[PDB]
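Structure first, then comments.
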Amino acid sequence: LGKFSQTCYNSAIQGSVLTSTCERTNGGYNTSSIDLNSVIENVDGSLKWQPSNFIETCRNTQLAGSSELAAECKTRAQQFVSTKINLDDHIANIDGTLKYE
């Protein structure tokens, strides 16, 4: 499931939009963008795979490592702490286009 990093490169993240170049099934490269906001939520300090507009309570979203997304999110105590989530869990590349599964 996911692992789009196996056939995509030059991946970049801006705000909540994931943008990357992925290989097409019949050869060639395709470039597309998708909003991770509809699938990531903040649970008492940690980002989880569930919709809730996490960026509304999180800031400084950036690309960490090859497939890890690191950001800072508010805990129930109103303090920003370090949080991370594995994009490889559900973000996959289908025919050169990114699609959550």
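Cβ coordinates come from backbone N, Cα and C, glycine included.
Residues within less than 8 Å, Cβ to Cβ, of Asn30 (mutagenesis position) and separated from it by at least 6 positions along the same chain comprise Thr21, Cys22, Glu23, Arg24, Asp95, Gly96, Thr97. Among the mutagenesis results in Swiss-Prot, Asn30 to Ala, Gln or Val has the note: Prevents N-glycosylation upon overexpression in yeast without changing anti-HIV activity. The residue drawn here is the original one.
In Swiss-Prot, a mutagenesis experiment is listed as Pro51 to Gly, annotated with the note Protein is mostly monomeric and has wild-type anti-HIV activity. Neighbour list (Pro51 (mutagenesis position), Cβ cut-off 8 Å, at least 6 residues apart, same chain): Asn37, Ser38, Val39, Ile40, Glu41.
Under the heading of mutagenesis, Swiss-Prot lists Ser52 to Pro and annotates it as follows: Protein is exclusively dimeric and has moderate anti-HIV activity. Under DSSP, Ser52 (mutagenesis position) is assigned to coil, being neither helix nor strand in the three-state scheme. Neighbours of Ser52 (mutagenesis position), defined as other CB atoms within 10 A of its CB across all chains, total 15.
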